[PDB]
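Asker: A single structure is presented below for examination.
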Number of protein chains: 2
Amino acid sequence: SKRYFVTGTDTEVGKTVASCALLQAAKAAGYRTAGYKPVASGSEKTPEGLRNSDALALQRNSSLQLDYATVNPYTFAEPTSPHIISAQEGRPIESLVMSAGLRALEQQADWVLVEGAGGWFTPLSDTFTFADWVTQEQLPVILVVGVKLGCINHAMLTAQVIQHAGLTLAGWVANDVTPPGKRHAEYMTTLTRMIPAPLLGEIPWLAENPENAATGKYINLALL
Amino acid sequence: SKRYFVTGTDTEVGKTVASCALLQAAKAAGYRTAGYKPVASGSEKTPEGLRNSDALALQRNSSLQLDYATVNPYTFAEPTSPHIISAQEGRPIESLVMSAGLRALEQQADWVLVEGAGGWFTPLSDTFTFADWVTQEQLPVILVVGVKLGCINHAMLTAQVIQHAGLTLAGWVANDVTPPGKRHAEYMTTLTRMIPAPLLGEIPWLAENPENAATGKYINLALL
Ligand SMILES: Nc1ncnc2c1ncn2[C@@H]1O[C@H](COP(=O)(O)OP(=O)(O)O)[C@@H](O)[C@H]1O
Ligand SMILES: Nc1ncnc2c1ncn2[C@@H]1O[C@H](COP(=O)(O)OP(=O)(O)O)[C@@H](O)[C@H]1O
């Protein structure tokens, strides 16, 4: 099974928008796809339980028909760091459960995209971060970068930390979170020479519901 | 001369507000102080030339009477990355000039605070970053962290990168950039166990002009 972990340079850089574009491109290449969001906070109440919008986006951009709990085993209502609300609720986030869920998806999908929560160093308990699980699983990493002032620094910090952990940085995706601005081309050129991995594509600024937008065409899956 | 470099977890975390609080505390301890902002972009036109507001803040929180060019030798009008506007204007940012300016201040001040521009990895040319100069000068680093969601990840990334470069992380400052929110105490506890350096103090949310506020009392200079 090909498997990739998707992380972002900051909260709200469009990591889910880029994950839906990647899933769309993979579907278009003929893969049987599955999105996996093991941990999610910031969720709505429904008759069936708590449902997170990013996990719902991954669920319906998957080519397989998947149950929600398969896509997102840990769901918390409050939008804070997972280790805080996990401790508040008395519901430990277990590494074994996160890994069993990924194996379960590997029985039916041959292309699996794993989306983290927040940024690289999001804590899952007081002694365990998301980065620890990713390193354990030896997942190759795709970095999503929102093209804005501040992103050069954050992209460089994240890229260096992943490489220090002995992980493969598979590529990065540029996401245009704002309208056309004055130094867009120079930011793209700087980011391209400084991130030691191929740029997989750039998603334009899309004003209406970009998660449901057909964005697979912006991704060149041949560089992965 | 004691010398410290101040960096931030993200643009606009209050790195200048915390620098003014640090300068105020140092003045109160009896040091002859000087703030130094070698590179600045985002500046106003005046009869005397371009003047940057952060450098002006450092200039009048210094206990010595200093000329502006002494505090800020490189001033650019456009608020973008220094390497872009430096290249546009044909005005190279020279490491020798940045270091000569710091020595000039060391002839009259015995406590010097150096403020960077942007975050840790801000490029000054295509082959040279701010981090390269700080490592060259062997400056101890103070990290300013805005207490918000996303900051745990960014504080951990910056702290790890500084330590990998063989530099001393002297301490960190918590800056409350927003009003009292629901998980403030848990964010402060997480940040305190994860940053490998002493918390020097916490600056509260101050609605009016916090650069001119008397904030030295929030800093415990004895931990530096
Ligand atoms: N390309 C884009 N164009 C317009 N809005 C975007 C784009 N990418 C992200 N956004 C918006 O930014 C917000 C966060 O996006 P999301 O994909 O959920 O990021 P993250 O997974 O990092 O939290 C959403 O409102 C989303 O619609
Ligand atoms: N403690 C605070 N209370 C209220 N506003 C703050 C506080 N700290 C920073 N700000 C505001 O945030 C903005 C950026 O602050 P600044 O010190 O210049 O940060 P930076 O040097 O990282 O750019 C300014 O408008 C500043 O007044």
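By the numbers in Swiss-Prot, the shown part of chain A spans 2-225.
Cβ coordinates are placed from backbone N, Cα and C, and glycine is handled just like the others.
Experimental mutagenesis is annotated in Swiss-Prot for A:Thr12 to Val, with the remark: Strong decrease in ATP affinity; essential role for this residue in the steady-state affinity for ATP. According to Swiss-Prot, the mutagenesis experiment A:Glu13 to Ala or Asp carries the following note: Almost no change in activity. Feature annotation from Swiss-Prot assigns Mg(2+) 1 binding site to A:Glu13; the stated evidence is experimental evidence. Here the residue is the original one, while Swiss-Prot reports the published mutagenesis A:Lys16 to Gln with the comment Complete loss of activity. Sequence annotations record features per position, and here Swiss-Prot assigns Mg(2+) 2 binding site to A:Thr17, A:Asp55, A:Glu116 based on experimental evidence. For the mutagenesis result A:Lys38 to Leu, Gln or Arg, the note given in Swiss-Prot is Complete loss of activity. Per Swiss-Prot, the feature active site maps to A:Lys38; the stated evidence is sequence analysis. For the published mutagenesis A:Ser42 to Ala or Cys, Swiss-Prot gives the following note: Almost no change in activity. Look at Swiss-Prot and you will find A:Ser42, A:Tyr188 tagged as substrate binding site, backed by experimental evidence. The annotation that Swiss-Prot gives for the mutagenesis experiment A:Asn176 to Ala reads: Increases affinity for CTP 3-fold, no change for ATP.
Burial and contacts for the listed features, if you can.
Answerer: Secondary structure at A:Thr12 (mutagenesis position), taken from DSSP and collapsed to helix, strand or coil, is coil. In sequence order, A:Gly119, A:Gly120 are the residues near A:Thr12 (mutagenesis position), counting only same-chain partners six or more apart with C-beta under 8 A.
Residues near A:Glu13 (mutagenesis position) in space but far in sequence (CB under 8 A, at least 6 apart, same chain), listed by position: A:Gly147, A:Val178.
Within 10 Å of the C-beta atom of A:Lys16 (mutagenesis position) sit 26 other C-beta atoms, taking all shown protein chains into account.
DSSP classifies A:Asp55 (Mg(2+) 2 binding site) as helix under the three-state reduction.
Long-range neighbours of A:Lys38 (mutagenesis position) (same chain, six or more residues apart, CB within less than 8 Å of its CB): A:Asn53, A:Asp55, A:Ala56, A:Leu59, A:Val72, A:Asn73, A:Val115, A:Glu116, A:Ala118.
For A:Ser42 (mutagenesis position), the same-chain residues 6+ apart in sequence whose C-beta sits under 8 angstroms from its C-beta are A:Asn53, A:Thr76, A:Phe77, A:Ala78, A:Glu79, A:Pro80, A:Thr81, A:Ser82, A:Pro83, A:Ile86, A:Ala118.
Under the DSSP three-state reduction, A:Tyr188 (substrate binding site) is assigned to helix.
For the recorded site, A:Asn176 (mutagenesis position), the DSSP three-state label reads strand. The 10 Å shell around the Cβ of A:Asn176 (mutagenesis position) contains 28 further Cβ atoms across the protein chains shown.
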Asker: Is it possible to get the count of other C-beta atoms within 10 angstroms of the C-beta of A:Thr17 (Mg(2+) 2 binding site)?
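Answerer: For A:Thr17 (Mg(2+) 2 binding site), the 10 Å Cβ neighbour count is 25.
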Asker: Return the residues near A:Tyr188 (substrate binding site) by Cβ distance under 8 Å, restricted to its own chain and a separation of at least 6 in sequence.
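Answerer: Correct list: A:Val148, A:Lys149, A:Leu150, A:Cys152, A:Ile153.
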Asker: For the binding-site residues listed here (A:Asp55, A:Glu116), tell me which residue's CB has the most neighbouring CB atoms inside 10 Å.
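Answerer: Comparing the binding-site residues A:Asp55, A:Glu116, the most crowded Cβ belongs to A:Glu116.
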Asker: Got a sec? Which of A:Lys38, A:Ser42, A:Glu116, A:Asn176, A:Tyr188, the recorded positions, have CB under 6 Å of any ligand 1 atom?
Answerer: A:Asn176
Asker: Quick one: of the recorded positions A:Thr12, A:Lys16, A:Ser42, A:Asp55, A:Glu116, A:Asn176, which have a CB under 8 A from chain B's CB atoms?
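Answerer: Of A:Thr12, A:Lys16, A:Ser42, A:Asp55, A:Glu116, A:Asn176, the entries that lie near chain B are A:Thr12.
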Asker: Between A:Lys16 (mutagenesis position) and A:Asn176 (mutagenesis position), what C-alpha distance do you get in Å?
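Answerer: A:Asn176 (mutagenesis position) has its Cα 9 Å from the Cα of A:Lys16 (mutagenesis position).
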